[PDB]
Protein chains: 2
Amino acid sequence: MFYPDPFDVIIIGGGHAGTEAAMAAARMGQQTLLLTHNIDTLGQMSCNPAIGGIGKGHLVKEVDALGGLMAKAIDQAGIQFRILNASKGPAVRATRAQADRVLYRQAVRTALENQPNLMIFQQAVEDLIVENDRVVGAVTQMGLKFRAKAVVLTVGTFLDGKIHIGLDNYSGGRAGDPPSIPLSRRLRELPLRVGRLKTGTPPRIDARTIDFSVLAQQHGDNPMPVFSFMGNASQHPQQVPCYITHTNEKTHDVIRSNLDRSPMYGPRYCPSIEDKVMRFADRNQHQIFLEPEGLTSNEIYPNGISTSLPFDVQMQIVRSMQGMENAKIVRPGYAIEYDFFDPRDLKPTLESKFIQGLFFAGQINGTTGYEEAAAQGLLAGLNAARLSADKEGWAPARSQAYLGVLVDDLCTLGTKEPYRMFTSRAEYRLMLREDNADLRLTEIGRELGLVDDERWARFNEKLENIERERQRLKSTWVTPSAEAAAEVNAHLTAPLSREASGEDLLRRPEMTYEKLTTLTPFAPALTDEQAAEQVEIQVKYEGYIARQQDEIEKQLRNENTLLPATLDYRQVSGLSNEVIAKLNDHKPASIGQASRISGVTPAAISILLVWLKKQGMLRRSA
Amino acid sequence: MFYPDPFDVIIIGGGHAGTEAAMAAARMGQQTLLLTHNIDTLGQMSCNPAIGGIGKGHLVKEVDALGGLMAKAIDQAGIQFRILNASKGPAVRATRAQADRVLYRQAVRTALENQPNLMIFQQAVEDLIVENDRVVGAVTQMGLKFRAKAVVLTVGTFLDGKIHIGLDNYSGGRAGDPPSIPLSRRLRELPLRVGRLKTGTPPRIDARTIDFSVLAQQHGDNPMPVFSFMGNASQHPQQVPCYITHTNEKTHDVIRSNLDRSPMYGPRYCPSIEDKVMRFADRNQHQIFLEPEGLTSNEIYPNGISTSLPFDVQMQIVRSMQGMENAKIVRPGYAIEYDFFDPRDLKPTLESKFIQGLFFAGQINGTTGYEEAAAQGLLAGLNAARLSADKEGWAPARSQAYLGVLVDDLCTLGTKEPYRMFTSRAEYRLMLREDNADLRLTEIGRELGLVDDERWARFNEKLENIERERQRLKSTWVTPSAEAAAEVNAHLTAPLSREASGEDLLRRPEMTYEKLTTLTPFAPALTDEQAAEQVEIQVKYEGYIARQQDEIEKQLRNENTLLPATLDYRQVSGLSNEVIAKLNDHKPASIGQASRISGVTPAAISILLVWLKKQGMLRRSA
Ligand SMILES: Cc1cc2nc3c(=O)[nH]c(=O)nc-3n(C[C@H](O)[C@H](O)[C@H](O)COP(=O)(O)OP(=O)(O)OC[C@H]3O[C@@H](n4cnc5c(N)ncnc54)[C@H](O)[C@@H]3O)c2cc1C
Ligand SMILES: Cc1cc2nc3c(=O)[nH]c(=O)nc-3n(C[C@H](O)[C@H](O)[C@H](O)COP(=O)(O)OP(=O)(O)OC[C@H]3O[C@@H](n4cnc5c(N)ncnc54)[C@H](O)[C@@H]3O)c2cc1C
């Protein structure tokens, strides 16, 4: 029954969050155990085979900078690479990759399979062990049960999910996988409010039944970009293009005629296609993408045609488009409904506020998307390994990582939509960029021992280059009567009228970095342009960064002021009943986090501070 | 409900037999449809990751010579290659390959995914449609149902199987896959007797917890062999070795002490390890192999340590061996029990004798092993596509293919052991070799349109080379007083005493082919040694081949004499009651097949022939 070796941390579910948690825990020198249903599914993509995008590439970069694996399994599995918002400011760009599925799966499995201090095990779980608000050990299906000092759950969408097609349904975790039914009931016993969500995916087409000779082609950028701060372009496999098609009035007529057979007729947008037509009935054209699932299989994923209608309607819609006159379907589209926990009963370190040692990550946190689970799993594993070693935990803030924004929003949002990350959703966009993620996370990774020697050396060299470039550019001066100043005035507006300097010379918006590096002064730029772009970004954004920094420094006291979960707001005088109920329901962790809740005003926080001072629950508030 | 396109043949289950059936049906110019649970499992190996062996390589060669895929997916996925019985006669050699699992899976999937006239579909089946002893169409789970003129079942071990560990059990098709329960009941309604069998597999070890520094290594053959008659050695990936270890008295003591916890305490041999110790208690040493599952994963398959004991005993046995003092297990060992049909109610063309158009192949035919299913599936698909096109079927005999022997034995054996192919199990070993499989099957493949142009050209060139070599060796003559005969007599015993010839010169057993080719006469041999070995084999085995040929030619009349399944042997005078019951139970297809049944004597067949002549059910018997 009892396994004769105790472990530090046990992860349940090796999906997109479990793998990151296991890697983070093992790399931090703690004995890690990973339980999963079945192997060869590690790194499986059950949806659009794409990585990154607007708001998703930032999470990938954050995971990579802190010692992740998603950014490294994509450099050897991407069949198309593009940069989004390339023409706009550098703070908003993103990198999106159409990925070969098998190469990604194998990269993930091989990287995870050779990780020291970690062991994997293929078995389901059926219950957990808890006594005195402490979780210790998990129970498998055969009868063998383990013991550990910390447990992380990354079930995802397998918590008692049903596949829905048309008006019919059947049990299933996803297309071809079984459901984890009993664990849903066992967790329902725990003091966690549980709800249900539903999302769908479209069918798959056969590439050798589509006449691509009349379909428009789309390509990526000529210089293929990279995700990780370590690899280069020599690791990418061969490239393939994408095909673009549209719909026509016959498809809309068929959808409207057969709209009766649907469970519906809901997010604030339109995920399906019948929603697309009904919400906007005047539009008569839509864009559909066809992209290959890999460079060695002829299955085409159609993007933009997701629905929940029965099979006949699906076939008619597929067969009523240009270039799809005679098409075959290998995998029917379908939706799935799964359980989740409301993210208002766990600490910002992704630990349940009621149980000691229990952590949550992945889809069960009311989110969606590959990138939205890797960061959660990595942080959960980090905190679990810190706790098992008896050291204080860690959690990022809204001003240093998109992960902090994600956690804070999931804690104090209260909406019902699946959580999708967007660039504008964070209030510190101007500094929470992609190229500087390592510069703001790798030192923390090193302090907690999540970064090995190669990354440390690379970052030290990059920082040295940045500092030397800054100093050398600060060490130049020019005058209007300078011997070489004629050409400087020729191709620069507003010619020099007084003592000039490169640090001030570049302040003009029209000038760039490489242009200044090509000059009689301002000697040739450093060979590592990756470090060179940093100085340009800093010089262009210095004023806004300074303003935001002195803004952030002011809320630090409210950030530090913690509120224990045992607090009973009914024992506070001067607060309205609605505010009391709201604060009792949310149970924030800090006064600043409470202030971010909708419905609380500065008067409420002032009264709360007075009450805290009265009860002595705060050392000081300055 | 009804799919708007009728197909020629529908295969249910894309495993090891379904893929071959689909390829054979599609390559024969018939619209083929393949239903499966889930994709990315095509080509999965759920047991020892090895291909070929004694009696299994012959089936692989037969499949390859007739247009198969197993022999082509192994040349790009094998990590170790060896020849068994290399020192013995060429008629008994075999080729065995330790294979990388992922490369095999991807080769299979990519080869199957680009097959013209074939389409794949991911869906389970829940029932079949039959009227008036005819099967037309199958029903899926969602509700969509198809129509076809022929149906082939390749379920394998998913027909309502249970996983067993120790004294506990749970539903499962295998480690990580769901069971197909309702189809088992639906097939129970069909007039086919059903039974249950059980077989197990050992656990998996972690390669980075085993001290291989004190373990013996094993190697293959430097001159690499080849499976397919098309590829070469340039397609094989990098090679890896295998490790060898043993057991000791502590393991036996632990097994004996904890023998109580076992469902048992059965094939005529000992599949498990506790059986190994109990059946032969005097032996105190056993051989265990450790082989890598691939060149990119550190999971080690242990061969020779299969069992059904609980997990604690498994761990003790693993930890009580040299080099395994501190070992980890990633996948526990387990057994499975599954349903099957008794192979006495189907025609030799793998068609049920009662239903029209229904075919059986794979594990459901009471067999085991990868190679034992591919041939069955290929033949079933061939016959189904022939039937759907309204042409006479085909079935090999015992004298031209191991498939004929396999089918004949499964029809008229009556034992309970899982059927494993062995070289000595066939009575025509001397001609049913491996190197000549194409020479005896590719012409039939071409006649039925299973062979494309490349194989046809290669075989035509090879046959031309063989014929020219035969003629040129027949066109030589030597004399004792020959000018170059001094050396001939020097290195050959019994010097020439009369007119000599190479066709007679090579008749000496000590002489070889290459030695004769490197002589004053008998100019250098042809560059294609693959064709050169054929003449050596023919000249060495001519007498035995001639004897066996004139033997086989005599039973052809009994082979041709068919016996309809509607025959009622109770209406025959002069036959004993036991013989009547036996023949009614078996219901053979030919008088020769009936004679191969145990318990029938020549008197019975003579009386049967007399009765047939009386009733006029035979045109003639000569
Ligand atoms: C029908 C469908 C629709 C989708 N729609 C969208 C969409 O609209 N937008 C979008 O962004 N993404 C969508 N997706 C993708 C989805 O968000 C991701 O595929 C996935 O849910 C996120 O990964 P995860 O790690 O959070 O969960 P999963 O990948 O589901 O995690 C499950 C993994 O953990 C293992 N596991 C789980 N529970 C256990 C347990 N108890 N014991 C052991 N092992 C366990 C499983 O074996 C598996 O490896 C969709 C997917 C499907 C199938
Ligand atoms: C516990 C265990 C022990 C084993 N022991 C041995 C051993 O001792 N010796 C040995 O040689 N082999 C052993 N094996 C391997 C196995 O017995 C066979 O060697 C081999 O797997 C045969 O596979 P198959 O293709 O015939 O069928 P399977 O792999 O069992 O299934 C065939 C395929 O058809 C699909 N399918 C089935 N039903 C349907 C349906 N209704 N609709 C759609 N698709 C369907 C399945 O999903 C699968 O992909 C063992 C396997 C297990 C799990």
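Just so it is clear, chain A uses Swiss-Prot numbers, and the residues here are 1-265, 273-629, in order.
For all residues, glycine too, the Cβ spot is worked out from N, Cα and C.
Per Swiss-Prot, FAD binding site is recorded for A:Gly13, A:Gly14, A:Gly15, A:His16, A:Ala17, A:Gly18, A:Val125, A:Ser180, A:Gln370. The NAD(+) binding site annotation in Swiss-Prot covers A:273-287 and rests on sequence analysis. According to Swiss-Prot, the mutagenesis experiment A:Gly13 to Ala carries the annotation: Decrease in FAD binding and partial loss of activity. Loss of activity; when associated with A-15. Among the mutagenesis experiments that Swiss-Prot reports, A:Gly15 to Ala is described with the note: Decrease in FAD binding and partial loss of activity. Loss of activity; when associated with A-13.
Positions of Swiss-Prot features highlighted on the structure.
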| residue | record | DSSP class |
| --- | --- | --- |
| A:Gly13 | mutagenesis position | coil |
| A:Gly273 | NAD(+) binding site | coil |
| A:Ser279 | NAD(+) binding site | coil |
| A:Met285 | NAD(+) binding site | helix |
| A:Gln370 | FAD binding site | helix |
Cα distance (Å, whole number) from A:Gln370 (FAD binding site) to A:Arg275 (NAD(+) binding site): 19
Span of the FAD site, taken as the largest CA to CA distance across A:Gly13, A:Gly14, A:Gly15, A:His16, A:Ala17, A:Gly18, A:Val125, A:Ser180, A:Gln370 (Å, rounded to a whole number): 18
CB contacts for A:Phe287 (NAD(+) binding site) [other CB atoms within 10 A, all chains]: 11
Recorded positions whose CB lies under 6 angstroms from ligand 1, from A:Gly13, A:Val125, A:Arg275, A:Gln370: A:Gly13, A:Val125, A:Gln370
Neighbourhood of A:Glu281 (NAD(+) binding site) by C-beta distance under 8 A, where only residues 6 or more apart in the same chain count: A:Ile255, A:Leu259, A:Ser262, A:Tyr265, A:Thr314, A:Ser315, A:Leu316
A:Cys277 (NAD(+) binding site), number of other Cβ atoms within 10 Å: 15
Rounded Cα-Cα span from A:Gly15 (mutagenesis position) to A:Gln370 (FAD binding site), Å: 10
Per-residue Cβ crowding (10 Å cut-off), top of binding-site residues A:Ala17, A:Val125, A:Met285: A:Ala17
C-beta crowding around A:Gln370 (FAD binding site), within 10 angstroms: 27
Cβ contacts of A:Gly13 (mutagenesis position) (under 8 Å, same chain, 6 or more positions away): A:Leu35, A:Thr36, A:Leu153, A:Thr154, A:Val155, A:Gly156, A:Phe158, A:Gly369
Cα separation, A:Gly273 (NAD(+) binding site) to A:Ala17 (FAD binding site) (Å, whole number): 26
A:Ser279 (NAD(+) binding site) CB neighbourhood, other CB atoms within 10 A: 20
Inter-residue Cα distance where the pair is A:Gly15 (mutagenesis position) and A:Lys283 (NAD(+) binding site), in Å: 32
Alpha-carbon distance [A:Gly15 (mutagenesis position); A:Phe287 (NAD(+) binding site)] in Å: 37
Listed in sequence order, residues with CB under 8 A of A:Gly273 (NAD(+) binding site) and six or more positions away: A:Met264
Helix, strand or coil at A:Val125 (FAD binding site) [DSSP, three-state]: strand
A:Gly15 (mutagenesis position) and A:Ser279 (NAD(+) binding site), Cα-Cα, nearest whole angstrom: 26
Rounded distance in angstrom between the Cα atoms of A:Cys277 (NAD(+) binding site) and A:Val125 (FAD binding site): 36
Binding-site residues (A:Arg275, A:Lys283), the one with most neighbouring Cβ atoms at 10 Å: A:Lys283
